[PDB]
Amino acid sequence: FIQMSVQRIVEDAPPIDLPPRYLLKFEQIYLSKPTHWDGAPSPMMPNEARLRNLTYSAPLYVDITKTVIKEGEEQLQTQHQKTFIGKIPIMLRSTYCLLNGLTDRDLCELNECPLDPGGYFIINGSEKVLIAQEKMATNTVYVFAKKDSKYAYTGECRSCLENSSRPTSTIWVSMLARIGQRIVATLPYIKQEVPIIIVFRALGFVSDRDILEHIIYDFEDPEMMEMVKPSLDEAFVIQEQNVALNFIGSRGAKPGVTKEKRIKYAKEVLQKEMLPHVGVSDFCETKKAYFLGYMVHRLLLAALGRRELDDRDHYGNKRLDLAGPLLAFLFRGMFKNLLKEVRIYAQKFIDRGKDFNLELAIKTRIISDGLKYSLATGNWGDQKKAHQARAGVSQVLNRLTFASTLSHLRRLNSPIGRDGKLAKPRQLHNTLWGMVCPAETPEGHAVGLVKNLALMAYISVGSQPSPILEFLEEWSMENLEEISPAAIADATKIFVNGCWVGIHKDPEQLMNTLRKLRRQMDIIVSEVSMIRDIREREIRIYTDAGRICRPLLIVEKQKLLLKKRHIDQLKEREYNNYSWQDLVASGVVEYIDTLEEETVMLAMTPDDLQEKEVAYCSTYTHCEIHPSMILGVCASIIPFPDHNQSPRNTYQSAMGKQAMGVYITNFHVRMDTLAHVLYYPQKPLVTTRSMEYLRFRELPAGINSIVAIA
Amino acid sequence: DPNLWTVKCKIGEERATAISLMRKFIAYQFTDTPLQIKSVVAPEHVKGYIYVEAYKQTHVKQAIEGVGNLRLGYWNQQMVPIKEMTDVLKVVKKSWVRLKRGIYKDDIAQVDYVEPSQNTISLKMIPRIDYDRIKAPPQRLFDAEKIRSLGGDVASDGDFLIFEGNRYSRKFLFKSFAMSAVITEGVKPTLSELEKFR
Amino acid sequence: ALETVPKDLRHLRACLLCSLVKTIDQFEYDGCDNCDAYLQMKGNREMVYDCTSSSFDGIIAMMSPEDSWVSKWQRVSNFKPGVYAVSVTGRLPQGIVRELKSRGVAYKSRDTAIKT
Amino acid sequence: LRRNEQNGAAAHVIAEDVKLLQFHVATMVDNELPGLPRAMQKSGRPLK
RNA sequence: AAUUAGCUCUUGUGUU
Ligand SMILES: [Zn+2]
C-alpha cells in the first residue's frame, strides 16, 4: 500500500483546472520516517508514542507543479517540492517503521520485545488492529437462482476497474420464469431495467445475426436460440441505434425531456458506467458487446441446466481485504475531499483576480485527522455518514496472552449482518481446508462469521497483469477483436482477472507453459493462479489481491520433486544461504489458491498414498506438507486434538485467549490497562510440533499440575 | 406577461446576484448568446431565492449559467402564482434608542445630543464592561476609581474619562454612534429605564 | 449600458422621479440617466442629496423594460434600463416639483410602500 | 412564521414555512418517518 | 457525593 497504492492514487486523480486559470498537478510523493516536534523534528520510538498517547504517524510530502496560463502566453511552471499533506500512521515493524531489521539487542535497548510480531498501528497511544474483511469477488459472472422473486435465474456481475473513485457497478441479467423467458438487464445508475436486445442495439449492432453470434457460438442445437427467441421478439419495434438510445435514456436518473438529452445520457451511462473493468475508454464496444454476450450465454447455459449454479460460500469466489485495500479505500475519498477543498478555495480567491498561495490552500487537517479518526473508532468511512458503512473494522489489540495477540492479528470477518435468520454463511464450507482453522470461532452471536487464518495460509498482495498479457499475446493467443465468431465454438476462452480477452486453440501446451513459467518465477509470479475448465473450454488467470492460498509439494508422476538434496541443503541453513524462497525458486513447492485447488489431486502423505497398492488414483499432482497445518494458532496448541469432540476443540480455541500468562516480555514498561501475569508459567510437558513456531515455549500460559480424576 | 420563477441563491449575497446578472446581460447582448431573461427581482426580506421574470424555464436555465450564486437554482425552479406578482411589489413598513452591532446589541441608550451633521448621534449608555479584569457583562454603574486603579488604556479629565475601545465616559458613557446602527422608532422604555436614565 | 450599474453597494440611493438605484458617487460623477435633461444631477453634491435619498427598499435588476409587467406596474416602462427600487419614501422639493410641472413632467411619488 | 405573516404576508414563503414547521413537529414525535429526511443534529446521528 | 450515546469484545444456556 505505502509503496505503490498512494502514488497510484495521487497520479490517477484527474488534473484540477478551472480570468485565467492554473494547472496544479501532483506527482512524486515523498514519505519520511515518523518524527515528533516550539520544537524541531526528531524521531519517536513506538514505546514513547505508546506511553505519551501520541500517534505513530509520518508526514507525507508531494511534488506540485503550478502553471498559470493567460492571454499572451505568460505561463510559469513553478514547482513546489515536498509540500506537506498530512500524517499517515505506520504499521509497526513495516518497511517505514523505525523498528525495521534491527537486531534483538537494539529492540531490548529500546524497551521493545523482540517477540512482538508487530502488524498493528498506534493511534492516541492505543494499539489498533485491522480485521481482514471478506467480500464477493469482483469482475466475475455469478449465476444464482432465487425462488423469492420473479427471476428464474440471474447472472450478477460486480465490477470495478482499478481502485477508482466511482463505486463498483453491478450488472444483472435476469430471466423471467412465467412465450416466456423474458431476458432483461438491470443497468446500474438507471432506475428501471431494460431488455438485453435493446442494449445490444444501443451498442450499435443492428444486425440480428451479429447479436446472436455474440450470444450463441453454436448453430446446430437450437435450445439457446429457442429460449432467446421470445426475448428477440419483445424488442421488435427497435431497430436503429438512436431510438434504442432514446428508449434507454427515457429511464435514466435525469430523464431529459428532449430526445437529444436522452441520447446523450444513455450514451454516457453506457460508455462510462456499464462494465468499467473491460474498459471505459473512447470506445470499447467491440469487447463490451462480447462480454455482455458471454454473460447472456452463461445465463442461458444455467437455464438449460448444462452448467450448475455458482456457490456464494465457495471461497474461490471470495476476496479478503487487508489493511492495504482498506487504507486505499479511505485515501481515495480523503484525497478527493482535499482536492475539493483546494478547488473551492481557488474559486473563492480567483474571483477577485488575486493570486493565491497554495501553501495556505492545502489543509493538513483533512488527511491526518480523518484517517486517525477512522482508524481509531473503527467506523470505516466518512465521519459525517459513518453509520452508512461498516463498523468494527479497527479493533483494540488484545494483549492478554501471547496466543490471544497472535490470534487477533490473523482474523477474518464476514460482513454478513448479525441477528440474521440465515445459517448458510455460518456453516463450515468444504473449501475452507488449509485456508481457515476449522475449530477457532466465537461462540456468541457471531458464530461462524469470524474466522482465523490457518498456519501456512497466505494472502495474495496482487500484481500487475500486463506482463502476462504480453507473454500470452506473443504466443498463439488471438485477440478478441480479430477472430471470426465461428471459431469461438471450437476453441477455449481466455479470461484475465475476469476480463474476457482473446482465444486459443491448444490449451494443454498453454497450461504447461504457464505452469513452467510460474515454477521458474521468471514472468509469472508465484501469486498468479491459473485454472482450466474441461467441460467448458475456459481458462481463467487471476492476479488480483485478496486471494487466499497455501503452499503445496509438487508431484510429477508418483514421486515428489523434493529429495534428500533439498532436505540436506535446508538442514544446514543459516550457515549457507539456502532458505524457503530458494526452495520455491527450485520449483519444488507451489502456492495453490482455493480456486485452483478445485482442479488438482492431493495426496495426504507421500509414503502412504503414493506407493503401489490397489489402484485408487495413481495420478496425484500435489502432496500436503503436513496435515496438521489446517489448524489455526489457538487450535494448534491442543495435544491430540483428533481424539476430542469438535465442540470441545472450539471451546479450547476460545478459552486459550483468556489464559493467564506472560503476554509479553517487557510488561514492566507498558502502562496497559487490565494486565494479568502469572508468577510461574511452565512449558507444557506434552506439546505439539506446531506450537514450536508460536513461541509458546518462550511465553507459556499455564502450569503442569498433578491432576487426579476422582 | 412573461412568467416569474424562483431561483435558489446563496443567503446573504442576494443583492450582488442581481447586479451580476445585469452585468452579464450588458456584456452579452451584442454577443452570439444574449440573455433572453426579462428581469431579476430581489426582495428586501425574502432570503434564499431570487425572482426571475422570463418567458420559459429554459430561458432561465440558459441565462443563469456560470453564476456561482445561482448554482442551487440552476437545475430546478418552482411555479410562482400569477396572482402573487402584485404582492411581489408590495413592501410593508431627547429620545431613546438601542444599538444594533457591537457588544451593546439591544441595549438602552438615551439620545443626549443630536449632531446636525446627520452622521453620528451622541448617546448615553450604562457600561457593559469588566474594567479590563478578566478579559485580556451586565449593566452596572460606571466605577471610575476601579478603572483608574487597574490602569491600562485610560485617560482622565476629572469627571471625564477615555478608556479602552475609544470609549468616552462622563460621571455613564457618552459616545457617538450612527443612526444606522441604532433604532429610532419602537424602543418605548419603561419606568425602570426612566429611573436608570388603559 | 454599464454606466447605469453601480460600482459598489455603499451609500446607494433611489431617484425620486425614476426609482433608479445608483451610488451617490456616481450620482455626482454621472447623474440620473433620465433626470439629467431636467435637473442636471452632474456637477454637484448637495443638490443630489436633496433630489435623492438613501432610504429605499428592494432592488430590481431590470434589463428588458419593453417586455415586462414590472415596468408597467412601477411606471418605469419608458425609462432607461437599470436597477430600480421597489418603494421609496420621500418627496421632491417644492421648487423642483414646480419646475418639473412647468417643464411638462408630472411628479408622481414612488411610495408604493404600505403605511400600516 | 409569525413575524413574516405579521408584516410580509408573502403567501408563498408562508407555504414553505408551514411545510418546514409541519416537518419539524412531525419529527419531534416520530423520527423514522417513511420516505422523509431524518432529523439529525450536527453529529450525523438521528435524534431521539 | 461526578454525565450520556454509540461501538467493540467477552461470560452462562451448545443437552439426547
Ligand atoms: Zn431620475
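We number chain B the way Swiss-Prot does; in order, the residues shown are 176-268, 276-318, 335-369, 371-396, 416.
Each residue, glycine too, has its Cβ placed from N, Cα and C.
So that you can see what the record holds, here are the features copied from Swiss-Prot:
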MUTAGEN   B:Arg246 to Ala  Reduces the affinity for Pol II elongation complex; when associated with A-247, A-249, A-250 and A-251
MUTAGEN   B:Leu247 to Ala  Reduces the affinity for Pol II elongation complex; when associated with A-246, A-249, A-250 and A-251
MUTAGEN   B:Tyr249 to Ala  Reduces the affinity for Pol II elongation complex; when associated with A-246, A-247, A-250 and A-251
MUTAGEN   B:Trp250 to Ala  Reduces the affinity for Pol II elongation complex; when associated with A-246, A-247, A-249 and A-251
MUTAGEN   B:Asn251 to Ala  Reduces the affinity for Pol II elongation complex; when associated with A-246, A-247, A-249 and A-250
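Its Cβ taken as reference, B:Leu247 (mutagenesis position) is surrounded by 13 other Cβ atoms within 10 Å in the chains shown. Of all the mutagenesis positions listed here (B:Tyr249, B:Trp250), the one with the fewest other CB atoms within 10 A of its own CB is B:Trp250. Here the mutagenesis positions are B:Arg246, B:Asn251, and the one with the most other Cβ atoms within 10 Å of its Cβ is B:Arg246. Under the DSSP three-state reduction, B:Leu247 (mutagenesis position) is assigned to helix.
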